[PDB]
Structures are given as C-alpha cells and as structure tokens.
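For reference, the structure discussed in these notes is given below.
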Protein chains: 2
Amino acid sequence: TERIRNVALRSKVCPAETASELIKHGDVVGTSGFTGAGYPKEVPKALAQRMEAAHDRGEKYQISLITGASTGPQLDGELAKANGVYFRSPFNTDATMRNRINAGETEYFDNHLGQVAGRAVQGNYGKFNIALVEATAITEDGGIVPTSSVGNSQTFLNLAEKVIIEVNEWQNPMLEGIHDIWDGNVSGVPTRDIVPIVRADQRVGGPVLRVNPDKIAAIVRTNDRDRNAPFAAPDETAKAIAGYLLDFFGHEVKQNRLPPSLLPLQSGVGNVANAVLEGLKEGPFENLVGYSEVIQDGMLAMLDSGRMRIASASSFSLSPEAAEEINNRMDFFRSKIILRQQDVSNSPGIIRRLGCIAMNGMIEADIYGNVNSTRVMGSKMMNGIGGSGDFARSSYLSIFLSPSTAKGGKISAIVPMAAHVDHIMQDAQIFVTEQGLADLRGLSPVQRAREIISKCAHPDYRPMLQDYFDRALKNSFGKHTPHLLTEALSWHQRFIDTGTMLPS
Amino acid sequence: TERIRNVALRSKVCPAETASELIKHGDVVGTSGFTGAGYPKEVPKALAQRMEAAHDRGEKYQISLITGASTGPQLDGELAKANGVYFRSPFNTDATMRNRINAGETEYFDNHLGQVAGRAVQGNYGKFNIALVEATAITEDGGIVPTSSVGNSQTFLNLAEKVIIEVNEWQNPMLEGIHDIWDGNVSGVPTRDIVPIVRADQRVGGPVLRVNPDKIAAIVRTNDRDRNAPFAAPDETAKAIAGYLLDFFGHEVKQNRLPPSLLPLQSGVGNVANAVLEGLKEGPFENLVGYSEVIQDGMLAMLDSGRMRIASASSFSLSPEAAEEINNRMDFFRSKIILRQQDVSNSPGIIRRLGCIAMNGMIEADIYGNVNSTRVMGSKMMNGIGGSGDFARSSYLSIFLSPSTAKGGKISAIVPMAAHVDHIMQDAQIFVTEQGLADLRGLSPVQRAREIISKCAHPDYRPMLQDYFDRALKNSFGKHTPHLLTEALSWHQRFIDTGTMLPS
Ligand SMILES: CC(C)(COP(=O)(O)OP(=O)(O)OC[C@H]1O[C@@H](n2cnc3c(N)ncnc32)[C@H](O)[C@@H]1OP(=O)(O)O)[C@@H](O)C(=O)NCCC(=O)NCCS
Ligand SMILES: CC(C)(COP(=O)(O)OP(=O)(O)OC[C@H]1O[C@@H](n2cnc3c(N)ncnc32)[C@H](O)[C@@H]1OP(=O)(O)O)[C@@H](O)C(=O)NCCC(=O)NCCS
Ligand SMILES: [Cl-]
Ligand SMILES: [Cl-]
Ligand SMILES: [Cl-]
Ligand SMILES: [Cl-]
C-alpha cells in the first residue's frame, strides 16, 4: 500500500541524486540513524559520488555530520570513502569513518548520547542546514513515522532549515505505532519540561515526528536494508561472565537488595552483553523490564518467553535471523516494545527514577576501578562513549563487563592506570570478568584495588598488578590513591613498543 | 524562648557525655553537617575524649562517619585527633582528618554529594546505628527544625536505629521556615518519585525533618558556633578570572545564547568563585537566580542588592561578618532563600531541567580539558569531588575556574595529562584562568588543546605544552587524542622529584 498518505506532499518526491544537490559544502547535516538502524541510505550514496567528483576537480565538498548514534555503510561508510565529512558526532562504528577520525582527517567529539539534542539546540554544532530523516510512512496530516530507531530525529527536524525525507519501503509498515515522541520540550531552552515517565512501559506522547511541511524540500522513495550485524554467539569467556553476574543477582535477591524481578535492565551490544541476556532467559528471574538504549536479540527472545514483560529503547539492533522473526509476529512485539527519543531513553532523571541496572562493556579498567570506554592506548578512538556515561552515573547499580585480556593475551583488561578515563570510580560499582566478580560498594580506592586485582585480573597479570600496587603503596606521593607515576602508563607504552604487555 | 516545644520530648534531655555513650565501637554514624554549617558539636567532642581514653587502655574505639558534606573542627577535627574514624564519607575539608585519610589511617570514598543518600538507603555504607543531628528547635508535634544546612539529615534520621539531637541555641530561631523537606521518596527504593521542582524559588515540602520520636534516645542542649571560615578577598588573579567570565556572559547575552538575567547560577567557594560573585554584583546582569549547593557571601550581597531575586542551596557557608549581617535582617533574607535536602539541590534531573550554569574550581586540567578536582599528583587527597560532578554533567554550561599556576609558579594548572580524572571532556566546556577564556563548545580533542593551551596556560608553561602537543601529534599511537605515554605524567613526577615543574 501507499506510504505517503498526505496527498500534497506526494508532489515533493524526487530522485536521490536531485535531493543530494540540496546539501551544499560546509553544511551541518543532522540525520536519523542509531545502532545501524533507520539511517538515510540513498541520498548519502548519491552525495558521496558527487563529492568524489567535485574532489577530482579540485573543489571543496565536505559536510558536518551529526547523527543519533552509529549509522551504517551507506552513510558513515560512503561519506568516509569519499573523504566527505570534516566533523562527525557523536558516535561511530564504521571502520572507514574510524580510520578517518584516527588519521585526523575527520574532527570527532563523542558527546553523551542523551545530551546531543540539547547541545544541538544550544548551538554547539552550529546552525543546522539539512535534516535527513528516514521514514516508514507519512501520515494523512503530515506526520513522519520513524523507522527502526528514533534517535535525534525530532530535534534535527525542528532545527534544520531544509528537510529531506527518505520513505523506505523496506521498513515494515507495522513499525507505525511503536514509537513515542514527546510533544513538549525535553532538551530545549530552559526551563525544560518534566517528562513524566514513571514506568518503563508508559507512553507520554505520540507515534509521529512533527515538522512544518514547508521545510520539506525533497522526499525520496527508497528500498534498502539496515546494517544487520550478525549474531555474535557467546563463547567460553562470555558464558563465564554471565555466570558470575547471574550469581550476584541471585544473591542480591536473597539478601533482599533486589526484587525477584530485578530492576529495569540496560545492556549494550557485544558477545559479552549478548551472553548475559541469554543467561537471564534461562535463569530464575521473571517479570523483567528493559529500559535500555537498544533492543538486541537477547531482549527479543525474552519478550517472546514472557520472561520480559516490556522493553523500552531508542532503537533496534537485531541480527538478520532475529529481524526475520519479529517481522512475522510484528503485531505481537509491537505491543511489548516502545521506541523513544534518545534524549528520553537516556535521560539522567528518568534513569535514576526507574533505578536502572546498567551493564556496559569497556576497553580497560585501572586497579582503582576507573573505566576506559573509548581510546585505546589513550589516543586511538574505537567507537565513542555513547550512552554508557548516561546510564553508569544515573543507574541504581553500575556494572562493567569484560574479558580480563585483549588480543589473545597480549593486553590486560585491568591496568595500573587507565590511559583514558571515561567513567570515574564513583560511576562504577560492579566489575565482572571470566576470572571473577568484584563488588566495590562502599570501598575506598585501596580496597577497590584489592577487590579488582584478586577477583578480576588475569593470572598472568595479577602478580604484576599486585606488585605495582604494593610498591605504589610504599612509595606513592600520597597514600590515599597510591601511584607510581613513572610506571603508571608503562604497561601501555610496552605494548606500543613490543606489541605485548608481558615483559622480558 | 524554649527551643523544645514538644512537651514530652523534654523528658529526653541529657548531657553530651551521656549521649556519647550511646555510640559504640564500629558503629556507622550519620550526621548533619555541610560546608561547616549545622554539624553536631558537643556530643562529638565528648566522644573524642572517651575514644582517646579507651585507646590509652588498649581497647578498640572507632566509628564509620557519614556526613552531608564537610563538617568542622568540633567533629571532623576532634574525632580525627583522637584517631576515632575508620571510614569517612563523602567529603571532608578538615586538615587533621585529611592527614588521617592520606596516611591510610581513615578509609575514604568521596561519593557524588547528590548520590550519598541513595547509596546509604541502598546499604552501601552498612546498617546505620546512630543519626546525630543538630537542630534549631523541635516543634510542638515533634518536628526537627534543621539549622544552617539540611544536607542528608532526613535520610539519616530515617535509616538510623537510634537518634541523638543537639538543640543548639546559638543558631538563630528564625532559621525556622527557611528549609524545604520533601515528604516522599527522593533517593529511596525504586521506583522513586518525581520531585516537581520546576522553578528555583519553589517549595515542594515542609519546614521540618520527620522522625519516630521513639528513636530519639537523647537530646543534648548546646551553644557552640559553626566553622565560619573568613572572607577570602579577591586578589589580582581572581579579579582577572572574573573579568573574562563576565565578558563571556555579556557576549552570550549579545548573541542571544543566554537571557539578560542569565540562568540559575551554581558557584562553589574559594577566593576564585568568590570573586566571580563580586563581579556579578557590579556587572550589568539583573534578576539573577541561584540554584547552588551553597550560599556564600557573594550571593548574600546580591540578595541584598536585589541583583539576585532568590537563592536555593543545601547550606550556608558565610563569613563572620556576613553571618552577622544576615542575623539582623534574618526576616528579610529568610524570604529570599530556600535550603533543601542535598539530594534535591544536587538532583541531576532538576539541575538539567532548570538549565544551571555551573562554575567550579579545580586542581588541574590536562590539554584536552579533562579535569582533576581531588587528588594532587593523582594520589594525595585534597577535599573530594563534592557536587562538582553533579552540576558539571547536568548543567546547561559547565565552566571551570582556576589560576594558571599553583605554588607560586612551581605547578602548572594545565598539564599534558591529568594525574587523576574527575570530570571527563564531555563534562567541561568553558575554562577560565587569569590568562584567558577557552570555549570548547563543539570542538574535537585536538581543537580543545589548541584552545586551552593558547588561551589558558601560563606563558612559562605554554611553550612546553605546545611542544608536548606537537610531538605527540607526530608520534602518538593514535592521532585522535594524541599522547606521549612516556612523558604524559612526567611534569608531575618532576614536581615529586624536585618540587617544581619547570625543568633544568
Ligand atoms: C568498549 C567496546 C569497544 C567493547 O565492547 P565489546 O563488544 O566487548 O568489544 P570487544 O571486547 O569484543 O572487542 C572490541 C575491540 O576492541 C578491542 N579491545 C578490547 N579491549 C581492548 C584493550 N584493553 N586494548 C586494546 N583493544 C581492546 C578488541 O580487540 C576489539 O578489537 P577488534 O575489532 O580489532 O577485534 C564497546 O562496548 C564500546 O565501544 N562501548 C562504548 C559505548 C557503549 O557502551 N554504549 C552501549 C552499548 S552499544
Ligand atoms: C579544587 C579545589 C580543591 C580548589 O579550590 P580553590 O580553593 O579555589 O583553589 P586554591 O588554589 O585557592 O586552593 C586549593 C589548594 O589546593 C592547592 N592547589 C591548587 N591547584 C593545585 C595543583 N594544580 N596542584 C597541587 N595543589 C594545588 C592550592 O595550593 C591550595 O593548597 P593549600 O591551601 O593547602 O596551600 C576545590 O575547588 C574543591 O575541592 N572542589 C571540589 C568540589 C566542588 O567543586 N564542589 C562545589 C562547591 S565548593
Ligand atoms: Cl524529567
Ligand atoms: Cl558507595
Ligand atoms: Cl525529579
Ligand atoms: Cl559540545
């Protein structure tokens, strides 16, 4: 059936290429897209071509690209191969775009996902020229129905001078109704509203993005698939980590420090976080509730089980085999899920109010439990802080999950001093590896160290860590948080210098 | 007139010393006290004596001491001289207690002030045995009227098994009515309430702390003064910092990025933050609003001016000369001020909703704008993170203020890499020194560095910083956030090694 149900706007359809010409050099461009779901696909490819062309003729052609979160190959990928982005924000997982960022070719700054909207409205990123948003359909009265994510779309539509909509008939029409967009002022000019979300399954707004039709300069019909990263089956390390965490939960429930149905759960994606979710499905806990950034395959499974009553997120991030399952009983799942604006799904006030249990991965943690989420050796960007900082600081319990080693043994997940800090000690309470679970609740730095080292570190690095501690204790400039400054970062420089952390 | 207006509770008055015997060894003790205002004074002194005594006879006598924030000599001071605290939290400024912490003699963990209550209720600090709260008066129906701060008092009263109240006739009786205590569930068991503060001058609760009278084991009559740290007059460096910030404000107002009356202001205390406030009083801005942790002399002056309509905080922190002024027209000021629970004054949801401008000091910042608020050389505790993390991450604008050098030139406020991280890049946007103002809005790490270095660093260190950058750029393991790991911390080790950061 016909996707553009507003009669007049049909008059605004043109081809991807013609739409692309609307985007000038130096434009700040806000787009939909979040964990490889619901980003514009055709216009960006078209824009790439024209950029490569204009480059080969010695003329400048680059844009500022602000998304919800990570996009996919058609957007981040293409625009990067074509050297088309001078500034990116706030979160990328594209290999090509990564290399561009790490080479200094694209300026990057990974803001907290929950704050991007507010900073955009504040003017931090400059005036927005284009909003480029993918849509399932346009309603009779001109509402834009989002696709597989909501992200920052509503904010970009309100800020941008001109708007381009891609109506993608690949997206399932029954996504319509799954979203909840708030009418008022979430991240605008203070004083902001109270967004009265008091329960994860609650709807406070409507199913469509709102925009002055006059700003819609172009509507492109499309049919292209999302980036559907495939199911990374849990290995031995991940299964082990799940085990320790489910034990800990079972114990918290026994001590009456959590109810039998736990609290609202936020997990990321990985094989790590993915395993935890498989653990929970078989585990003893029932009536679970997700209040996450993302709905991944795990949550889908439990929504099916009945193990999870409801899941709230800003986007999907399914695998081909999962995506397929949902498209069938999309009528069922539609009623167990809610997709919200990312500034609502990552609202500190709401996360804290619901008491979320945050479960996030990490590069590395130092012995005092500071966390590195982003910059390998402290300088080389991986993905970005994302929403881990939103959930870690705001959650009821802040849990970090990781294997004890990276690079088949050559890197220790636990180190003397993290090369980059994303989450300070205050923002991390439970660490889990395949070695064991550290519980830092109520501890001082020094006691945090005993816990992390003896519970989490790998046998091969435990001793060296213990040694770093013991001597640091004796010699540190202060004894409160003891450090040997001359060899704090040394384990890193040693990897930089020899490709391993183990020494001679 | 009589302070204990509940007739029956008068039957519970005893002397400080007898009350002190209620506190056993190994007790977890929650007390009032916040920025040297409204902490218990007589019972602690009494407890110290008895601790020194029991020590001299070879018996163990120590408590866990949880406050609102910093207390004063009668409490933190005394209990420290007597080696009486085994664990402290969450924020201290007492010299003796500091030394104890830095010597490993007291275990310390500086939680975010806004989160202390929630963590207490969660059980992180253990079961609470005693709550020891100073009071202005007890109402006819048994309400506890707080004194010069509210802090965590209400939570401690609800958690503690036994309660001891010090009714201190030194405190002004007309403090009664100035407080706003919320009846519901701010930091308790999820799901928590919406605390509907939508405006800084708004009252949402009542003027008294509530507690089962039966838990009140003892009421001690007292008459002793608060720690009234004296007015640290603004010097040349501070006056300069104020100047740059007031310029920046004037400019934001011109570009219509802030209204003429700015937004709700949060400043700490120091000569630094103190100067800013004197700047504002004379400046062009009117109709100002404080939504802070603390009311210091600056805000008092403007409340007098009419320059500030209203100020919200969790405590006072006045100087003798200021304290004197307010005690006179206490009827006037009472109506311009509101003291709230610290978990309300430092609520992320509310700070973000009101769009606060946060102005905090710092030890040091690295070139990429990470901030150190706590640990000199990364190991030696100073005060604690306090509420700087609550306000920085949640605020509309996050400003840090500091002189470019510490220790008469021997330390640079800006360094290659901060020894300890409290506030990540994301959480800091404006830096100001007596050199200049850096505006990092929308910049990548590398552009952040150009700004900080060229605007903020001291001439004597600028060159060495620039050199550290330039070479790091060429050689860093990644080019996104460039670092020379072997000399990142070097400027610090150099001070540790020679007492200066300047080299040979
Ligand atoms: C930090 C993060 C990369 C790790 O998560 P993960 O799924 O477990 O990733 P892995 O541990 O399996 O490996 C990721 C990469 O980082 C590398 N890595 C992991 N630890 C490392 C370390 N201590 N040093 C260097 N590299 C490391 C891995 O080798 C791997 O590299 P590869 O692609 O070349 O094989 C990821 O969680 C992330 O970027 N988090 C940021 C934001 C976030 O948490 N949002 C919520 C969920 S989407
Ligand atoms: C960071 C903080 C300690 C400095 O504030 P400040 O009093 O204005 O700074 P000052 O330079 O005037 O004095 C602070 C002390 O730290 C020292 N100091 C400052 N910078 C330093 C540095 N880079 N290295 C070592 N010491 C330093 C000063 O010499 C001074 O030491 P001393 O008085 O023992 O001789 C203080 O702001 C704080 O603890 N903040 C944490 C919590 C907070 O911001 N909450 C908000 C309301 S207060
Ligand atoms: Cl809200
Ligand atoms: Cl804690
Ligand atoms: Cl709230
Ligand atoms: Cl920004």
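All chain A residue numbers match Swiss-Prot; in order, they span 2-505.
Cβ atoms here come from the backbone N, Cα and C positions, even for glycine.
Summarising the annotation, Swiss-Prot assigns CoA binding site to A:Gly269, A:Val270, A:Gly271, A:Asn272, A:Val273, A:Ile364, A:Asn384, A:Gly388, A:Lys408 and lists experimental evidence as the type of evidence. In the three-state DSSP classification, A:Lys408 (CoA binding site) falls within a helix. Around A:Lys408 (CoA binding site), there are no C-beta neighbours below 8 angstroms that are at least 6 residues distant in the chain.
In Swiss-Prot, a published mutagenesis experiment is listed as A:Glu294 to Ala, annotated Abolishes enzyme activity. The number of other CB atoms found within 10 A of the CB of A:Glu294 (mutagenesis position), across every protein chain shown, is 29.
As annotated by Swiss-Prot, active site, 5-glutamyl coenzyme A thioester intermediate applies to A:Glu294.
According to Swiss-Prot, the mutagenesis experiment A:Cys357 to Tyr carries this note: Strongly impaired protein solubility. Mapped onto three states, the DSSP output places A:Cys357 (mutagenesis position) in coil.
The mutagenesis experiment A:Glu435 to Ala or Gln is recorded by Swiss-Prot, whose note states: Abolishes protein solubility. A:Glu435 (mutagenesis position) falls outside any helix or strand according to DSSP and counts as coil. Counting only same-chain residues six or more apart in sequence, the Cβ atoms lying under 8 angstroms from the Cβ of A:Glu435 (mutagenesis position) belong to A:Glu237, A:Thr238, A:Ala239, A:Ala241, A:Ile242, A:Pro404, A:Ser405.
Filtering of the recorded positions A:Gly269, A:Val273, A:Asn384, A:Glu435 by Cβ separation from chain B (threshold: under 8 Å) yields no residue. According to DSSP, A:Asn384 (CoA binding site) sits in a coil region rather than a helix or strand. Cβ neighbour count for A:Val273 (CoA binding site): 25 (other Cβ atoms within 10 Å of its Cβ, all protein chains included). Here A:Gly269 (CoA binding site) comes close to A:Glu294, A:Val295, A:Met360, A:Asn361, A:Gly362, A:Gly387, A:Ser389: these same-chain residues lie at least six apart in sequence, with C-beta atoms under 8 angstroms from its C-beta. For the CoA site, whose binding residues are given in the record as A:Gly269, A:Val270, A:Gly271, A:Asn272, A:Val273, A:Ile364, A:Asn384, A:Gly388, A:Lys408, the maximum C-alpha distance rounds to 25 Å. In the three-state DSSP scheme, A:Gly271 (CoA binding site) falls into the coil class.
Separating the Cα atoms of A:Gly271 (CoA binding site) and A:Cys357 (mutagenesis position) is a whole-number distance of 19 Å. Across the structure, A:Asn384 (CoA binding site) and A:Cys357 (mutagenesis position) are spaced 23 Å apart at their Cα atoms.
In this structure the C-alpha atoms belonging to A:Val273 (CoA binding site) and A:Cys357 (mutagenesis position) are separated by 19 Å. Long-range Cβ proximity for A:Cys357 (mutagenesis position), meaning a same-chain Cβ under 8 A and a gap of 6 or more residues, is found for A:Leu264, A:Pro265, A:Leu266, A:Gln267, A:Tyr292, A:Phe392, A:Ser395, A:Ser396, A:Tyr397.
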